[PDB]
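Asker: Let me begin by handing over the structure; questions about it come next.
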Amino acid sequence: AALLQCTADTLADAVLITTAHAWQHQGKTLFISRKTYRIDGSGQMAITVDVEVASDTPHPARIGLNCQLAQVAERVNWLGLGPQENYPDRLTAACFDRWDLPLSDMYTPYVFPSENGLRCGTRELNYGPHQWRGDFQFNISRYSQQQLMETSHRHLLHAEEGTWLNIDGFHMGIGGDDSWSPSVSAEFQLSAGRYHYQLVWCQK
Amino acid sequence: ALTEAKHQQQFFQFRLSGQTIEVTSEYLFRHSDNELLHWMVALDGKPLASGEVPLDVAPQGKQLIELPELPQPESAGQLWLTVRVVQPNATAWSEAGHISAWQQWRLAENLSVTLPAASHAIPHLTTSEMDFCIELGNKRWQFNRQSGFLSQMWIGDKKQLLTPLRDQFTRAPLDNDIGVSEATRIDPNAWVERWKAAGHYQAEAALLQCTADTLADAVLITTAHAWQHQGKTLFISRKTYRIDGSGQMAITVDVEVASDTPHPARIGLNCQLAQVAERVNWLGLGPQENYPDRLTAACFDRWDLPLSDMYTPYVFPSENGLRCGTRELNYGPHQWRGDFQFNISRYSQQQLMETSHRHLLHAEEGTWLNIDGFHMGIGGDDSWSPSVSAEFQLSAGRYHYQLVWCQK
């Protein structure tokens, strides 16, 4: 990530900070991300994310915000498709309702570690004191994305300190018809080039 | 629509694989004896490479054609590979130089990490009870506080708009939208009747919030409107106009649509420009009109056409002359950037649907411009029933588009 622009201003009602990043590989820019965090007088932070993706590059698996929360709550309450994990390619079975599950249920123990426990169409996510609003996809877990791909078995996985949260506004379809060849459908892939999502981060 | 049929019925197919192009002949009996393949490579409509290849394809056969190594433009933008099949020699049914088949690809996009900000000057606003006023050098922007829409723009020693810039959720009903529905016979299934019952055409804008602030670099005004019919809100539109120190106005529009309501024909900004220029220059799919449902024939390039060409004279007046995938639109001094769909015309959307014939149409004062970030597919398989495909309809519920409005 290369910080090309970072500014901070105060509106009359709230404080607004505008930033813009760029991801570059061997001199070529892959993604350009522009964000405008707004800190309401109530404490609610509205993050507006506008992401541009190059056409030459293969489409990204997800367009997302991710962070590691130091707090580890026993329960996860969210309003969206559930209760089990679901993806854009596979969410017809999932039902929209207010769901409440333990943190362990939010993680699918596939023998071969990978991306798991994603809930789509979530309007509200309550984890501990934190709360996230807007329509997004999340897969809160104790294991980071970097740890899963490096790990070969599920028993080797160690619960990382705090909790890893991946709030992605857009996610690629998982597929698929077969394993040996790319089977993700065209419409499920993230090939728009430009993407936008806004989530309101607040406490309690 | 005839250029769409021509492109879909062309007797040469194309499958690009990196540098090499593959031409498959759909001819059953004749060999490509009089064919000439020409390919152009351009960024931002600017040709960087061109070449001619003698097309010598067998019937139902496929030919692999390698292109010379192409230049890599350091200037940011999107490269386009356009190939076309030209007939060098004349024929009994066609002139020499006739184009029979064409195809365009998208390759080697270069994102711009350049920083527009910031100019030495700084815009200035003056807040009053009546409205909002923003001044920068020769230019002055005014935002009406009663309605929430900007009422007037200024240059010089000069004037701009004839009608305030507002959100647009409807279009002039096409023959497909109308269907077999008449005044004597109401048809529930027709799109035009669903839109009438929902009250899209008669939806009034309600200014729920309007604020104005000044950032260090630029002036930012945030507004939010709502369209309500019989006590029910149909759309909620939130906008954050940003007036750069250079004079460039970046309009960020976020629109929410109810699920109960039938999906809007377009999500759009529209206004009436007092200026009437003879030519229209735009960068996008063209040169002829094209829609999300019908744009495969359209080719992306820098197009320049008279204002009359931008209007399609259908005998029965309706929505027409729309150009999709437009990155830049130059009309007179005005300029609009970002990816959008536009159909600049002399006739308003309200005039077209009320009019029954094309000869009754009178050119309204100034020029009507409809810049829509999203537009519904026109269809269709048949006229008498709704034939717009699901993916082409505007059914996401939430929509977002941002365009940069500047002068010169």
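We number chain B the way Swiss-Prot does; in order, the residues shown are 617-1024.
Method reported for this entry: electron microscopy, 2.2 Å.
A Cβ is built for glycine as well, from the same backbone N, Cα and C atoms used for every other residue.
Sharing the record's features from Swiss-Prot:
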MUTAGEN   B:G795 to A  It forces the apoenzyme to adopt the closed rather than the open conformation. Reduces the binding affinity
MUTAGEN   B:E798 to A or L  The catalytic efficiency is not increased, when the sodium concentration increases
MUTAGEN   B:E798 to D or Q  Small increase of the catalytic efficiency, when the sodium concentration increases
MUTAGEN   B:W1000 to F, G, L or T  Decreases affinity for substrate
Asker: Among the mutagenesis positions B:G795, B:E798, B:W1000, say which ones reach under 8 Å of chain A by Cβ distance, listed as they appear in sequence.
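Answerer: Contact set vs A: none.
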Asker: Any idea what the Cα distance is from B:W1000 (mutagenesis position) over to B:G795 (mutagenesis position), rounded to a whole Å?
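Answerer: Rounded to a whole number, the Cα-Cα distance is 4 Å.
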Asker: What residues, ordered by sequence, lie under 8 A Cβ-to-Cβ from B:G795 (mutagenesis position) and sit at least six positions away in the same chain?
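Answerer: Expected: B:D803, B:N805, B:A806, B:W807, B:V808, B:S999, B:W1000, B:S1001, B:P1002.
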Asker: Over all shown protein chains, what is the count of other CB atoms within 10 A of the CB belonging to B:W1000 (mutagenesis position)?
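Answerer: Cβ-Cβ neighbours of B:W1000 (mutagenesis position) within 10 Å number 14.
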